[PDB]
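Asker: One structure, pasted below without further comment.
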Amino acid sequence: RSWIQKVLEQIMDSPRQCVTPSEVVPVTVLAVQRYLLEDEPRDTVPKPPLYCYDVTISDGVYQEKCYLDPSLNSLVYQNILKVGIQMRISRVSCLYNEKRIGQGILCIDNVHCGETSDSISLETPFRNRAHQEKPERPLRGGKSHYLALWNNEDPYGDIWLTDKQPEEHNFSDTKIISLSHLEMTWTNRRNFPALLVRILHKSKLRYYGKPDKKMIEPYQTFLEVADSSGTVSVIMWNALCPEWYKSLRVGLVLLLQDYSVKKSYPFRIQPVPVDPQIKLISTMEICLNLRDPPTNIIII
Amino acid sequence: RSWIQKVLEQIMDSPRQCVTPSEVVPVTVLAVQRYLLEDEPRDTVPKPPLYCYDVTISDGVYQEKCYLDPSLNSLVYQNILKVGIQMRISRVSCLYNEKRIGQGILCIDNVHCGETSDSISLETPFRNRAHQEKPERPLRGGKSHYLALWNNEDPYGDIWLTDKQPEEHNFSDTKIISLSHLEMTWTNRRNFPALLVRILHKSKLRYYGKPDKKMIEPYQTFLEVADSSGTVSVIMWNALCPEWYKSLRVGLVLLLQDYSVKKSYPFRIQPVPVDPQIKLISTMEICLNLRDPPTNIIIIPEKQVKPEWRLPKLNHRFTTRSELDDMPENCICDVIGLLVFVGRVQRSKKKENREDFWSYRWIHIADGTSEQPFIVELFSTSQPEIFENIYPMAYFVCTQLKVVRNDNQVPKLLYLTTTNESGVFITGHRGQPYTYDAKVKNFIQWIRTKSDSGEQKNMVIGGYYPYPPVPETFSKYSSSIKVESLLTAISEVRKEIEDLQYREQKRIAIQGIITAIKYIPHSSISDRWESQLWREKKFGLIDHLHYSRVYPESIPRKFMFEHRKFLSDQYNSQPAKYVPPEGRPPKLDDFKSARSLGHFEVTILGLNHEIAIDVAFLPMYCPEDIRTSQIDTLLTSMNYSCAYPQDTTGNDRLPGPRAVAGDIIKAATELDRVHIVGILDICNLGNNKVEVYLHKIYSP
DNA sequence: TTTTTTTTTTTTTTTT
């Protein structure tokens, strides 16, 4: 029927064993994504690559998202393994994700990348429906996500939403304080009242996901919002960035609640704003983590 | 001479200096009192432990109270440093409590806790007589106090006084305004006059003490009081709970005179009164703070109570099992019944603070109105004397029980839970505190009928009882759990086991294939099955976890009134202070096992055939349940009733334990190369005894 | 860079 089906049926019952596919049929690359290579043993002298790749090889019948053995990342560093190319898989292995309920994953272990295909079909069905889940995620890991193919400062994938719209939050009985008020009183305020800030500068994304530490969405952005005269470098943590980054533009009046206040990071460099009359509060910074109710960030 | 005195003289003139003692002879622990770790530098990268412990060692000549170095707190966390153990001190250091005038405090910087001591002499004197003072207080820090060794809601120590008896006070010249009038005029008047109220609900203690804060005995208890003109929420502030808490109880007419009325708290809710006629005051709250002349609270005796005042009467929403079957969820109720089972005192981590725990235990209260027992999740209600010493065959009465219901699962879950303002009372024979209520009289009538009829309900105590049974399909089980934490890795399991604390319970799910199940006749044709997959992959396993061991304390044991004290102590929380055992105690294997089957051992090879584990299967269902189909499958751990058999009298024809064991093994064998999802139960029984019992096998 | 929840607070004026 298809090369994908034959190899999967041949290697499904032998996880973590390398078997040359019964038949070597050229397969078209339809996608190449990059994500962190956590869960690998960092005890080997040649520390495994900091990132791994997933390639969506497509046969005539189906296309099944595979896993590229990190030892093959050289073919992607040189861009020899690109989308639209034809390659002949030479070695495969089956791996099962122990944090998800699903079928085996084809583990590409040796390829012979050729040339661009004559006919690429974007309508070939997906053999495993799990691979077709709309919030696309990497094959390995529980709550993993794909990074941008080359740089780490560019949003990529479906985790990044643009659905946020202005909301009319009534200010009937909202306790709004000034940034200077926290500056003077933030070490005694058991509860930090609401705030009404406006974005002045939005920073570029920053990925701090190391391979050994277990973190979810290690994405962090610094926003210089200024309420009244004061200005502080608010910093969004964890999975808050991929829910508000593609939506928040400079000049949006944010209403931040259920936030945290801490000491300014030692190596932080707060940028001077255009207006000099303002106060540059550089002692404390407001951290916005994802609270269970979606009231922490509301734009008016 | 004494090793204690040798070491003290050795390191008395070198404060805060780590000095290995000249000679190390084992010392005997006699107590472990916990209190808050304050006045230490918290800037350190390894944030100081939130709590520190004092260990009262003895050396045969003198017994001296020592301050364990917080770096060793893990030993107490895992219950390795018990009471009555032969620890050996490897390092010692002095320290002077500058807030007090005394001697040095022998600091145990490093220790090698060993085995139990055969000579636990609590008659030895105290080298530092200051340590042997009537109010037992911590070594370091001003007017510090001790907390309960495990939770923060259990009163502990000697500060908790219990000698407040009713006093006759003449109300002449007193105003005793109505609560509604106070609500109207508490923002204008300056001198709030007296109030005559009756306690309707008494809540558990709340410890809000934080480190490096100048707080003295930070306890607060919430009392709901009602008069003939509504009810209000009364709150007792620090330093008042210690003197009054153990004495105040529901149904006491109080005369509060010098209080402070505030705006009330929006983050705390006021419980609805049992009688709806009582108007509820929510915009007002009364705060009782300790005053110089202790007159702000007076326990007016009932004799002085005049009907003219028309004080509200303490009512109760007593419920029976049949009625509870028809009550919606979150419908508070009261239960009176006979304790036909008691479970271990397990602990759960507070969601607010990672270093605080809740002490809870399951009890099957029962009555004559139905054949199923009240399943009550009894959290600690700041009543350790009753909570810790609860035993079957006792008439038990709780005060405020919220109803909890879950109908999604095939085994419809219907268990009650204790609320913040709940209370526990053990009753004796005819209703002692609540005789008047008709339901209590009916319960007593049923008790007498059972006694004269020669019928005795089966009794059990302690054991492995994971009450909440996982649903019949893995999809419904995962409907509540997040996808990222739904499953784990057989390799990661080891860390999960090694992370638990004393009696901390955890449930995990692991993906694998059953490879070999073995039957172990527990009490006093095929019992072992091996899979060809196992015979092939057994030599290529990275790490074969071995946790298929069942401890003697995880087997529920039929209760016996004669051995009540021993049975209770074998399942309560670890005592803070040693107490010599009367005569000789029996063997924990000397009691009949309430279970009716032998435990199996299940081997699970992960999906990748690299890692393996050996869990232990401990079903609690009897063959009658199998015959009547009260079990979803033979690989589950509980029947639908979630209760032990009562007066088993129908096993003459039913298949015996061996037949059911063979059926279980065959059912396991049906799953040869099927990716199953086991559900394990990880409970640490202290002293590095972690039980990992299988709960359910979700097949595709 | 990561990082969550909890409460604590006492006191000498008005008369029209």
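The residues of chain B that appear here are 43-566, 676-851 by Swiss-Prot count, in order.
Each Cβ is built from the backbone N, Cα and C atoms, and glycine gets one as well.
Sharing the feature lines straight out of Swiss-Prot:
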- B:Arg240 to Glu: Decreased binding to single-stranded DNA; when associated with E-248; 252-E--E-256; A-279; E-304; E-310 and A-327 (MUTAGEN)
- B:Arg248 to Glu: Decreased binding to single-stranded DNA; when associated with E-240; 252-E--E-256; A-279; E-304; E-310 and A-327 (MUTAGEN)
- B:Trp279 to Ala: Decreased binding to single-stranded DNA; when associated with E-240; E-248; 252-E--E-256; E-304; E-310 and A-327 (MUTAGEN)
- B:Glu327 to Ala: Decreased binding to single-stranded DNA; when associated with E-240; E-248; 252-E--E-256; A-279; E-304 and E-310 (MUTAGEN)
Asker: Identify, among the mutagenesis positions B:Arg240, B:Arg248, the residue whose Cβ has the fewest other Cβ atoms within 10 Å in this structure.
Answerer: B:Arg248
Asker: Which one, from the mutagenesis positions B:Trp279, B:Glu327, has the smallest tally of other C-beta atoms lying within 10 Å of its C-beta?
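Answerer: Least crowded of the mutagenesis positions B:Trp279, B:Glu327, by Cβ count within 10 Å, is B:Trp279.
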Asker: Sort the mutagenesis positions B:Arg248, B:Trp279, B:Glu327 by C-alpha distance from B:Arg240 (mutagenesis position) and give me just the closest.
Answerer: B:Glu327
Asker: Quick one: Cα separation, B:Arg248 (mutagenesis position) versus B:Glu327 (mutagenesis position), in Å?
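Answerer: B:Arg248 (mutagenesis position) and B:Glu327 (mutagenesis position) have their Cα atoms 17 Å apart.
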Asker: Return one of helix, strand or coil for B:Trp279 (mutagenesis position), based on DSSP.
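Answerer: B:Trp279 (mutagenesis position) sits in coil per DSSP, no helix or strand.
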Asker: How big is the Cα-to-Cα gap, in Å, between B:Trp279 (mutagenesis position) and B:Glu327 (mutagenesis position)?
Answerer: 13
